[PDB]
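Novice: Please read through the structure below; I'll follow up with questions.
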Amino acid sequence: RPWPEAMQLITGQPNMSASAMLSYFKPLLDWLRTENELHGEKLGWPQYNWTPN
Amino acid sequence: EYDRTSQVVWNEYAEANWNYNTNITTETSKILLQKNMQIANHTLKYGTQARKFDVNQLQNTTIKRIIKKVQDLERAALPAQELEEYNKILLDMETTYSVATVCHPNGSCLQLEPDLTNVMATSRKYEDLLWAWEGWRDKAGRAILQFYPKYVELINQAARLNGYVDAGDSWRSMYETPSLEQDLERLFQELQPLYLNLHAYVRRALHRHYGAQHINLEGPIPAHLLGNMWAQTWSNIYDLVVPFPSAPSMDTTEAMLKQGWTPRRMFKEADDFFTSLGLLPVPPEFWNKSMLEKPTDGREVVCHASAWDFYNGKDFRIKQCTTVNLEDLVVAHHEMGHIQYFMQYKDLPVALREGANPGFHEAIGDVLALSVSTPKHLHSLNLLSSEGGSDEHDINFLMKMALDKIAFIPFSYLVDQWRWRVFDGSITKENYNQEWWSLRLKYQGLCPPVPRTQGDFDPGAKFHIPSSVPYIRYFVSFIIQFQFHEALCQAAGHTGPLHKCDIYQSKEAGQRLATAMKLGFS
Amino acid sequence: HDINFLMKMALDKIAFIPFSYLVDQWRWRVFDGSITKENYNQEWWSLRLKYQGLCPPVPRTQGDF
Ligand SMILES: *[C@@H]1O[C@H](CO)[C@@H](O)[C@H](O)[C@H]1NC(C)=O
Ligand SMILES: *[C@@H]1O[C@H](CO)[C@@H](O)[C@H](O)[C@H]1NC(C)=O
């Protein structure tokens, strides 16, 4: 049988979602955001044209 | 009824555009905004009326075409607040690009069109070129980046309401080609080897001049060591890449100085060539009603534009002012072609008064310009060149003409490729510049002279990016104009060395151009 | 203890997510003919920079694969 049927059988929805992954790492995500805002750091790499050597 | 009302509405809108582009103030901005609101109102009303019609069941072609073209509202499909915000964003981007001047804080300041372009095309010092390039990119891009995401979102919303898909389909639908991208990619792959050879030769010449610290044999050339602020048409100044300097090589620098060669008489010469081709002349009011010279005050015009049509059948002005040069002559020929194309289909209805293909305008304007740039026609008019007497002269002219019209193909492809990618959401706001420079490296052979970090909106330095006009029409026109010239030279009765074939009193070629150019968008 | 364990698991899995998304993306683009042959490493490193945020420690010229 096609994949969505087994997806619905295992969980209940015939779709792929990242909500479970985000919920699993929620305490870590919150603590990491707090630490990053405390340390004064910006997300991403806004100096993309950079090479160590 | 639509034609009857649209004629006057668009005539008044074009008058407002003239007044804004010549008498730049804040009252001109207010008048332009409110007249944009008025034309949006008219277009919305008549498009809503035409939406009740059905195009599929209409058993005709011309009326079907008119209804189909009027079906979409373009920008006027947005809500009132969204339309007002979009107009304000577009005006703000245009006015922050036109007025931007970058300078050393010592006190002396320079403008793009008068001085920065001149100081970039003339100077040969690495540091001065780097200063000009970096400063202009800095100021223009950092000014425009604040607005650009909002403009992208609003234009995407307008296109989605019009029934297209994320504003890429909207601009690709002007060509009526479901397979446009594949055809253009095939054409670019065909032109790739010649461009690669020219790039290698130019890199060798630049390494000979600037040394090895800046330019190495293996690798890209810096994007500012070429001649233009954007390197769109690089090394048009070919004094550094001339194959072998020969005595009969044309100078084309003093040949328009000891004879005066005012812009008025250059446009007169272009019009005379157009008439001798066998085409109807421009109305006499054009010269004394338009403007093509420097002003008598500080505020003259926007940085760069093209010819303007008023759709009322009498006003065919030209706005370009660039003093006197050979590039000025070719640009004047291009604008004369634009005007003659605008004037050929005066008989057609207003909805069809656009042109057969957005690239056809530039292609037909520039094919005669390509024809007149040959040394034979220059010999026939005020100059003395060896023509086809020496093969070395022919190869030098070919190289000079190929530094134009080639190395512009990759840029004209690249700009609209990047804009299509950003419009369709593939380029996220966080990496506007990284993908632009990746395209610059991939298609062209250019590298950023200075590390260009995120937060520098390099694509905003091009005028067409904030002004929001398509750019791939130039690539299409540069592809097509050579086909047009080949056909017109075939109609001349001889082909031989096509690189030096010249069109002059070819009545049959002019007639063939007219019978297929009078069709317009029909 | 909870934060340490979650950080270890994140380093195990979420650090792997973008690389696994990028490698097959590059391969798909190669098979489609959108990568040609002149720039194999260039597009790979562009994808690495865009997704995983990594940079070549040494200048990677063409011919390295
Ligand atoms: C241009 O603007 C000035 C602003 O003082 C105005 O007086 C003038 O009438 C305008 N030009 C024309 C031709 O109306
Ligand atoms: C545009 O039409 C609407 C119709 O409701 C009207 O309210 C508005 O005043 C019109 N605007 C202009 C500038 O004519």
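Chain B is numbered as in Swiss-Prot; shown residues: 655-1176, in order.
Backbone N, Cα and C atoms are what each Cβ position is placed from, and that goes for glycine too.
Just lifted these from Swiss-Prot, have a look:
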| type | residues | note |
| --- | --- | --- |
| ACT_SITE | B:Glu989 | active site, proton acceptor 2 |
| BINDING | B:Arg791, B:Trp1090, B:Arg1094 | chloride 2 binding site |
| BINDING | B:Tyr829, B:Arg1127 | chloride 3 binding site |
| BINDING | B:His988, B:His992, B:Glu1016 | Zn(2+) 2 binding site |
| MUTAGEN | B:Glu989 to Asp | Abolished peptidase activity, leading to increased levels of amyloid-beta; when associated with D-391 |
| MUTAGEN | B:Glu1016 to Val | Abolished dipeptidyl carboxypeptidase activity; when associated with 390-K--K-394 |
| MUTAGEN | B:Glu1016 to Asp | Strongly decreased dipeptidyl carboxypeptidase activity; when associated with 390-K--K-394 |
| MUTAGEN | B:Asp1020 to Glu or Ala | Decreased dipeptidyl carboxypeptidase activity; when associated with 390-K--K-394 |
| MUTAGEN | B:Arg1127 to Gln | Abolished dependence to chloride, leading to reduced peptidyl dipeptidase activity |
Novice: Using only the residues recorded as binding chloride 2 (B:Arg791, B:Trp1090, B:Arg1094), report the maximum Cα-Cα distance in Å, whole number please.
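Specialist: Greatest Cα separation within the listed binding residues comes to 15 Å.
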Novice: Would you mind pulling the DSSP three-state label for B:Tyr829 (chloride 3 binding site)?
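Specialist: Reduced to three states, the DSSP call for B:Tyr829 (chloride 3 binding site) is helix.
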Novice: Using DSSP, would you call B:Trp1090 (chloride 2 binding site) helix, strand or coil?
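Specialist: Reduced to three states, the DSSP call for B:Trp1090 (chloride 2 binding site) is helix.
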Novice: Using the alpha carbons only, what distance in Å do you get between B:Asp1020 (mutagenesis position) and B:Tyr829 (chloride 3 binding site) once rounded?
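Specialist: The Cα atom of B:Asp1020 (mutagenesis position) is 19 Å away from the Cα atom of B:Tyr829 (chloride 3 binding site).
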Novice: In whole Å, note down how far the CA of B:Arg1127 (mutagenesis position) lies from the CA of B:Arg791 (chloride 2 binding site).
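Specialist: The separation of the Cα atoms works out to 24 Å.
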Novice: Sort the recorded positions B:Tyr829, B:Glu1016, B:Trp1090 by C-alpha distance from B:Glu989 (mutagenesis position) and give me just the closest.
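Specialist: Its closest listed neighbour, by Cα, is B:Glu1016.
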Novice: Got a sec? Which of B:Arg791, B:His992, B:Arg1127, the recorded positions, have CB under 6 Å of any ligand 1 atom?
Specialist: none
Novice: Based on DSSP, name the secondary structure state of B:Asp1020 (mutagenesis position): helix, strand or coil.
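Specialist: DSSP call for B:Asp1020 (mutagenesis position): helix.
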Novice: Check the Cα-Cα distances from B:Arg1094 (chloride 2 binding site) to the recorded positions B:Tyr829, B:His988, B:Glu1016, B:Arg1127 and tell me which is shortest.
Specialist: B:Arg1127
Novice: Which of the recorded positions B:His992, B:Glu1016, B:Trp1090 has its Cα nearest to the Cα of B:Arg1127 (mutagenesis position)?
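Specialist: Its closest listed neighbour, by Cα, is B:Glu1016.
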Novice: Highest Cβ count within 10 Å among the binding-site residues B:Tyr829, B:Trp1090: which residue is it?
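Specialist: Most Cβ neighbours within 10 Å: B:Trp1090.
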Novice: Long-range neighbours only, meaning 6 or more apart in sequence with Cβ under 8 Å: which ones does B:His988 (Zn(2+) 2 binding site) have?
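Specialist: Spatial neighbours, sequence-distant, of B:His988 (Zn(2+) 2 binding site): B:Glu1016, B:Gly1019, B:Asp1020, B:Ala1023.
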Novice: Near B:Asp1020 (mutagenesis position), how many other Cβ atoms are within 10 Å of its Cβ?
Specialist: 25
Novice: B:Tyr829 (chloride 3 binding site) to B:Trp1090 (chloride 2 binding site): how many Å between their Cα atoms?
Specialist: 25
